[PDB]
Amino acid sequence: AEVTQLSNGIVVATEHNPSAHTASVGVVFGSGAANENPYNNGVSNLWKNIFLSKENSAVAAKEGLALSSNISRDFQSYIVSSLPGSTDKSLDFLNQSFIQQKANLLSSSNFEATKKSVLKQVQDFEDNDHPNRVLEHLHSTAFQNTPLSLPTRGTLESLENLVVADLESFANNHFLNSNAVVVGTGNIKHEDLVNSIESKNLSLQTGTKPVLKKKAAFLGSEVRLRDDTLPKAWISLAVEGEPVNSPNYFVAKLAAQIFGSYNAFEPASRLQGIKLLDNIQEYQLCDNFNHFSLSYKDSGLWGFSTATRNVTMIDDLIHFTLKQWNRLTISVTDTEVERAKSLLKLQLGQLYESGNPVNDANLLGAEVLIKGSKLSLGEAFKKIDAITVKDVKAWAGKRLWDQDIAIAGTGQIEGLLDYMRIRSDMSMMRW
Amino acid sequence: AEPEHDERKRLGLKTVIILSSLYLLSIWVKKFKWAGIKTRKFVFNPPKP
C-alpha cells in the first residue's frame, strides 16, 4: 500500500507489492483520444496496434517478455510485462521501441498490414458490440464539438485516410517527456527501477510541450441509431457528471452504487436491495442495466445503460428508473446510503487490488498524471464512510434535479419516447 | 334596451386584456416545447446487403 514517486528529469512512479510473481514496466502519456482532431482521430489506436505488431512483439517474446497497451480519452499507455528478475530487459525494449525503432516500426509493409487490421477491428466493433457502440456514441453527442466526443478506437473515415506522417506528427507532439510518466508495478522497488533509469541519460525533445485547445462542455442532446433488425434495444442515458479531482468524485460514485447493476438471469441479482427492482421485475422491463459515474480530466458522465427485449414497455423502464433517481434529491434513506458504502468499498477494492500488475500500471500512471500523486485505498475508504444523506441530497439537487440529459441508443428503439418526455421526468410536481 | 351597456364594456376591457396576454404567452410556451422536434436532423447511410 505504498505510493512512491520521484522526479529527476523524468517523473518516475512505482507501487511495490512483494508477493507478485511478475512485474510490469512502461510509460504512460498524459494525452489520449481527447487530444486528437476529427480528422486524425484514431492515431493513438494505430500506435498501440503497431507497438503490438507481429514484428515488435516477436522481439520481446524471444526475450521472454509480454506486451500490453491501452488507449483512453485522457491518457495512453505502453507496458511490458516480465519476471521479477528481468526488470531491466524491459527497460531496454522500452527505449529500443521509443527512440531507436521509432522509424523501424513505421515501414511501408508493417503500417499497411497493421492499418488493415484496425480497419477490420473498428468495423467489427460498430457492426456487433452494441452496448459499447452506444456508450461511445453517448460521449459523442454529450460532448459534441469538444474533446471528449472523439471515440477512442477512431472513426473508419479518419482511419482509412491516415498516413505514417500523421503518426510521426502526433508522436512528436505528445510522446514528449513533460507529458509522460514511467510506471513500475509488480514487486520491484522504487529505488531498484529509478537507478536503471537515471543510468541512461539523453532527454530526446526536452522543453517541448503539447498543443492546447478549448475546454470540454456538456450539451443536452441525443443520437438515435434505430435499427429494427436487431433483436434488442440498447440505450444509455446520463447527465453531466464529475471530473477526476472534484470534491464530489465519491458522492457521485456512491450515488451510482445505490442503483448499481442488474442481470435478470442471475438469481442473486434479482434479490439485491435496490428499490427499482420491485418496479422492473413485474413485467420484466429489461435483461440488464448498470449505473456509472465516469470521470475524466475536464468533465464526466453520471447515468446508466440498459438492454431490453420488451420493446413495447421501454417508456416504463425509463420512467421508473428516472423516478428512482428523483429520490436522491428528496427521499433517499440512511440504509440505502449505507448499503452503497459497503458495496463501493468492495468494488473499489477489487479494482485497485487484483492479481494483475498491468491494471495497476495503468491506474498508477493515469492518476499521477492528473493529480501529481495517487490516493491510497485506505484514504479513499475514510472519505467514502464520511458521506451523509445530506451530501447525496445536495449533490443530486445540483446534478440530477431538472437538469439536461444526453441519450443514445440502437436497435428496436421505436418505443423510446421523445426527448422532452424523458427530460420532464428529471423532476416531480409539488405544492 | 341595453341597461348593461356601461358595465358590459368595462368587463370586456378586462376580458380582452387577459385573453390577449394568454394568447401571446401560449405561442412562446409552444415554441419552447417544440424546439427539439423543430431543429431535429436526420442522416441516411444505406445498409450493406
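Numbers in chain B track Swiss-Prot; the residues on display, in order, are 259-307.
In case you wondered, yes, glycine gets a Cβ from its N, Cα and C as well.
Some features that Swiss-Prot has for this protein:
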type	residues	note
MUTAGEN	B:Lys272 to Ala	Loss of RIP1 from the bc1 complex
MUTAGEN	B:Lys288 to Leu	Loss of CYT1 and COB from the bc1 complex; when associated with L-289 and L-296
MUTAGEN	B:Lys289 to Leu	Loss of CYT1 and COB from the bc1 complex; when associated with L-288 and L-296
MUTAGEN	B:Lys296 to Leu	Loss of CYT1 and COB from the bc1 complex; when associated with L-288 and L-289
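Annotated features, which come from Swiss-Prot, shown on the structure.
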residue	record	DSSP (3 states)
B:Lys272	mutagenesis position	helix
B:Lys288	mutagenesis position	helix
B:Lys296	mutagenesis position	helix
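Reported as a whole number, the C-alpha separation between B:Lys272 (mutagenesis position) and B:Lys288 (mutagenesis position) equals 24 Å. In the structure shown, across all protein chains, B:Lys289 is the one of the mutagenesis positions B:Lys289, B:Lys296 with the greatest number of other Cβ atoms within 10 Å.
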